[PDB]
Amino acid sequence: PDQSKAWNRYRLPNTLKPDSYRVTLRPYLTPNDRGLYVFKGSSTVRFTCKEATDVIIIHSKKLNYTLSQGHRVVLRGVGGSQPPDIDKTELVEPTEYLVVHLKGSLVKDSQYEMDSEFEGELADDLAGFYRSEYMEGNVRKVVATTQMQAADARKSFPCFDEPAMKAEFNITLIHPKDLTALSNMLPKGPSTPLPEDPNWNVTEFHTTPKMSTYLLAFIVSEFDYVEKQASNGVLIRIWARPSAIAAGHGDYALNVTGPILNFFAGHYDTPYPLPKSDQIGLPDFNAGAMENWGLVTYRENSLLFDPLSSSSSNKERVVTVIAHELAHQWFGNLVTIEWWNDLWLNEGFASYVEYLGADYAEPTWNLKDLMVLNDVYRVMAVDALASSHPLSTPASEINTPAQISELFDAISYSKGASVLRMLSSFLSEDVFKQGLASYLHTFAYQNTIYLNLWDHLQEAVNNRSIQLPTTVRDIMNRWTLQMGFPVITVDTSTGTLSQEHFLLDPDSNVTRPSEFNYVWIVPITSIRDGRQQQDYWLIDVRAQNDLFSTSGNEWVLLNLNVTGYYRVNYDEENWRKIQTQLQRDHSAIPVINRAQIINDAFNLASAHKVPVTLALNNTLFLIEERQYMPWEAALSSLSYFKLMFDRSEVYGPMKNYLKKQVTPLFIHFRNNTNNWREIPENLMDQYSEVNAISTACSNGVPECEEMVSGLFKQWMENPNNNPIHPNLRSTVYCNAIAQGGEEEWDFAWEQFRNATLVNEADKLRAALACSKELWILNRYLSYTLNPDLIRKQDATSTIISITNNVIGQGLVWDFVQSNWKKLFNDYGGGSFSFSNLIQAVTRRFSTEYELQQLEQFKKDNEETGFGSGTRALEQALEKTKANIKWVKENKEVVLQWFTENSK
Amino acid sequence: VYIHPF
Ligand SMILES: *[C@@H]1O[C@H](CO)[C@@H](O[C@@H]2O[C@H](CO)[C@@H](O[C@@H]3O[C@H](CO)[C@@H](O)[C@H](O)[C@@H]3O)[C@H](O)[C@H]2NC(C)=O)[C@H](O)[C@H]1NC(C)=O
Ligand SMILES: *[C@@H]1O[C@H](CO)[C@@H](O[C@@H]2O[C@H](CO)[C@@H](O)[C@H](O)[C@H]2NC(C)=O)[C@H](O)[C@H]1NC(C)=O
Ligand SMILES: *[C@@H]1O[C@H](CO)[C@@H](O)[C@H](O)[C@H]1NC(C)=O
Ligand SMILES: *[C@@H]1O[C@H](CO)[C@@H](O)[C@H](O)[C@H]1NC(C)=O
Ligand SMILES: *[C@@H]1O[C@H](CO)[C@@H](O)[C@H](O)[C@H]1NC(C)=O
Ligand SMILES: *[C@@H]1O[C@H](CO)[C@@H](O)[C@H](O)[C@H]1NC(C)=O
Ligand SMILES: *[C@@H]1O[C@H](CO)[C@@H](O)[C@H](O)[C@H]1NC(C)=O
């Protein structure tokens, strides 16, 4: 593949820059003779030549061209320019280009127009312009809809499909006369009959703002909607299948959307500039949602809400996903990343700001506290590997659509959010939002890199005369340009602090150099016997300060409420004082720091920085902990023990220990809910209740097993009167299936096939993977691959649910090794979250035998490659090596600890 | 896009 030719290189030339496009698309919603669903379109792109060139290189993916005046395209001049004749065109598949070879060169700073006529498949592939399907009674409904991000706009029409190639778009949709056409903007005049065939209408839309190609959306459906003008005058509509809308299932979204949009407009002092923001829920959708500017698309499951069958956790999902997509109207649409290597400027911001918007709409839920579990601790697992990557990867490394898709990962989302949470904490949100307002104003309708953000934050810092140990850029560059995070180790006898790059495996090999030497500039907050001390900045690898020195009974903890992106170790004397505090009165330690103490110590133990028994000792007080968060932090960390040990002699004592620790909590909830008749008022208490049930049942509390089997049996006896509160359904369904047999399984499967809401179906689909019968798991695996039984959007998610079951481990890994080409080609090998399957199937590996299989899997498939799962395979290899050594080193001490402490 | 935390 000759690298000297521009059309064989992945990045577009800088020689041409588009100005504006018109696009006409026409989906055919009934199959043709071939049984193929197709769309036909045309386009004109106007562009400026920035540097003289004899080739037009523009993106094109799976499009077929209708010849016009002897070629695939026609090239015309603008404002008097006179373009050369077209020599010939070619489609270059790897780089997804249409290449127009010219008989001469275009002229610098002149404009040109290029006309195309084309056709593509309206495939059920969830990418570009695609089809989604549902049933209304026995009538098949087919929807034309879109997903462009990252690199699929080019699959719908020829375009310069990179995010810094911003343009205006003039969209026309041609569609059956009975169906509604939607796009980013409002219709431009009324919808008129197609002259050649009045069975079709033609809907033209107003020109978009200047924007990136990946934000375009085109939808044709018979959906209904509810609507309300938001307090900032923007029209909000929630669109979904008619039955959902009539059932009122869009009403919650309508309650929160406009108010969140207005809240963000106010908080960032930057209006939303479009006349409307439609939210629309699609039956088939790859990701969770997509922030298309003016027409935000969602999985049905993440937009619709039924107050009589959806759980509180489902309700949290709706408001948080809406908040994230609305955050993007500012961070991503109005101001857009220059290139995908800086993705966190879109998604890290959306992941942080989503909590501010969700907290605005639901202030009693205290959602912002959950950032520590949902983001900080989530990303720290991968970011403690030598094979992690910086928040801002060098742009030169990110070239292919696979490499781009791969970056939609825990680093860009949750590390992005965590670093922003830290930043807002040390600046104050008042100062942070002032800098952000200036950033948004300056770069509106343009593109940014990470340096542009620091400049505007510096401006606010300078205006407020805030004194930092250096500039915003030099502090934040430490958290952005190098991977990883530090462990801060305190010696409370002398008050010394030291930092080093935290690695789960000390033996692992960091091959990525850092110009910052893996040293950070760290804002350190702290408490002494519960009282907050003065803040401190750690700039060097080591320092001394009496803030960190103790004597007598005093203890200190660093990182109050885990605002900072770092872990903390102490001398064992201070740890023993913390453990004493947890036994005396655990409420003296802020709840978030109770999660911290647990999660940090477990990770420190893996890294050989504290004995494993110290981390296990930190869970002893949980027997009297009622709060959601510290229990969730413990369960999260103990997940790793389950992965390492659930096929070993260690597992029984582990389960015995958890059964002892959770029983009083379970009994507390049994009494508090008046024998499961009620749910707690507070959302955190609701979540705590669900975990206590899940934990009690999984670890063999007999009252829990009886409760779930009894409830499930009562439902089977009364299928239309489900006695199980929505909050408990996931865990009751799973454990009833696990405790039961094929009769329970078949009932749940039938319920799943007959489901009317995605939420109920999702709970059943996860539950069916809880069977303990190998033959049932095998049969279920065969269903995941059948698009008539399990929608394609859900296939790999269900396979992951199977592999997480200890009996499905061998089954799924053997399946993955045996079917790699199929999974890669048909199940999203270059798309979002393909890493999820590699991660899930390999995370139990703790043996040389498994390692050798994984290395052989890498060798055997070198020709196919691993697409957007390439880094995940490297990380799987690193973790597997770490796990082998960790099991060797810990199995006997852990077995003895669980045995001695579970009685 | 929104992707649920794995
Ligand atoms: C997409 O639709 C937009 C909006 O209708 C089109 O923008 C319009 O384009 C015309 C023709 O190029 C612009 O005319 C220009 O006006 C000034 C005269 O004051 C002059 O400097 C230029 O020489 C040119 O004649 C017009 O301003 C503009 N209208 C708006 C509201 O921006 C655009 O052309 C369409 N793009 C495509 C590819 O069809
Ligand atoms: C650390 O986080 C805790 C827990 O969120 C904060 O405690 C809250 O404080 C607010 C304002 O004082 C009160 O309205 C609430 O009673 C507390 N909320 C909860 C959920 O407990 C605490 O303020 C934080 N500490 C610092 C220094 O910010
Ligand atoms: C595009 O062309 C190829 C090759 O002729 C053909 O197989 C395919 O069906 C065409 N696609 C559509 C949607 O017409
Ligand atoms: C189709 O065209 C007619 C006008 O000729 C219009 O009244 C009707 O609403 C159009 N339908 C849609 C769904 O756009
Ligand atoms: C939306 O708000 C209205 C008015 O406050 C309320 O009655 C209704 O229960 C809410 N709907 C949902 C689905 O939350
Ligand atoms: C800083 O102050 C200047 C001068 O008053 C003002 O123009 C600018 O908008 C301010 N910038 C920020 C980020 O507050
Ligand atoms: C864990 O607790 C026991 C006493 O309950 C103690 O013997 C042991 O040393 C503790 N482990 C560590 C590392 O402190």
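Counting begins at 1 with the first residue displayed.
Here the Cβ of each residue, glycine as well, is placed from N, Cα and C on the backbone.
According to its DSSP assignment, A:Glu227 (mutagenesis position) is in a strand. Neighbour list (A:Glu227 (mutagenesis position), Cβ cut-off 8 Å, at least 6 residues apart, same chain): A:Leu235, A:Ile236, A:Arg237, A:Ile238, A:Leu254. One entry in Swiss-Prot concerns the mutagenesis experiment A:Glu227 to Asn (Swiss-Prot position 291). Its note says: No change of receptor activity and HCoV-229E infection.
Counted within 10 Å of its Cβ, the other Cβ atoms near A:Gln229 (mutagenesis position) come to 11, all protein chains included. For the mutagenesis result A:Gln229 to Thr (Swiss-Prot position 293), the note given in Swiss-Prot is No change of receptor activity and HCoV-229E infection.
For A:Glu291 (substrate binding site), the Cβ neighbour count at a 10 Å cut-off comes to 27, with all displayed protein chains included. Residues or ranges marked as substrate binding site by Swiss-Prot: A:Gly288, A:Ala289, A:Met290, A:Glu291, A:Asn292.
The Zn(2+) binding site annotation in Swiss-Prot covers A:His324, A:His328, A:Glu347, and the record cites experimental evidence as its basis. Around the Cβ of A:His328 (mutagenesis position), 28 further Cβ atoms fall within 10 Å across all displayed protein chains. In the three-state DSSP scheme, A:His328 (mutagenesis position) is classed as helix.
What Swiss-Prot records for A:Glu325 is active site, proton acceptor. Counting every protein chain shown, the Cβ of A:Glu325 (active site, proton acceptor) has 29 other Cβ atoms within 10 Å.
For the mutagenesis of A:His328 to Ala (Swiss-Prot position 392), Swiss-Prot gives this note: Loss of aminopeptidase activity. The structure shown keeps the original residue.
Take the CB of A:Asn754 (mutagenesis position) and look out to 10 A: across all protein chains shown you find 11 other CB atoms. Record note (Swiss-Prot), mutagenesis A:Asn754 to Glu (Swiss-Prot position 818): Very low receptor activity and HCoV-229E infection. The unchanged residue is displayed.
Distance from the CA of A:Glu347 (Zn(2+) binding site) to the CA of A:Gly288 (substrate binding site) is 13 Å. Cα of A:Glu291 (substrate binding site) to Cα of A:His324 (Zn(2+) binding site): a span of 8 Å. Its own atom aside, the Cβ of A:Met290 (substrate binding site) has 24 Cβ atoms within 10 angstroms in the protein chains shown.
Listed recorded positions A:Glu227, A:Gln229, A:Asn292, A:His328, A:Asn754 compared with chain B at a CB cut-off under 8 A give none as close ones. Proximity note: of the listed recorded positions (A:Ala289, A:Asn292, A:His328), A:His328 have a CA within 10 Å of the CA of A:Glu347 (Zn(2+) binding site), given in sequence order. Taken residue by residue with DSSP, A:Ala289 (substrate binding site) is part of a strand. A:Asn754 (mutagenesis position) has A:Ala289 as its nearest neighbour among the recorded positions A:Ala289, A:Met290, A:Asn292, A:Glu325, going by CA to CA distance.
According to its DSSP assignment, A:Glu347 (Zn(2+) binding site) is helical.
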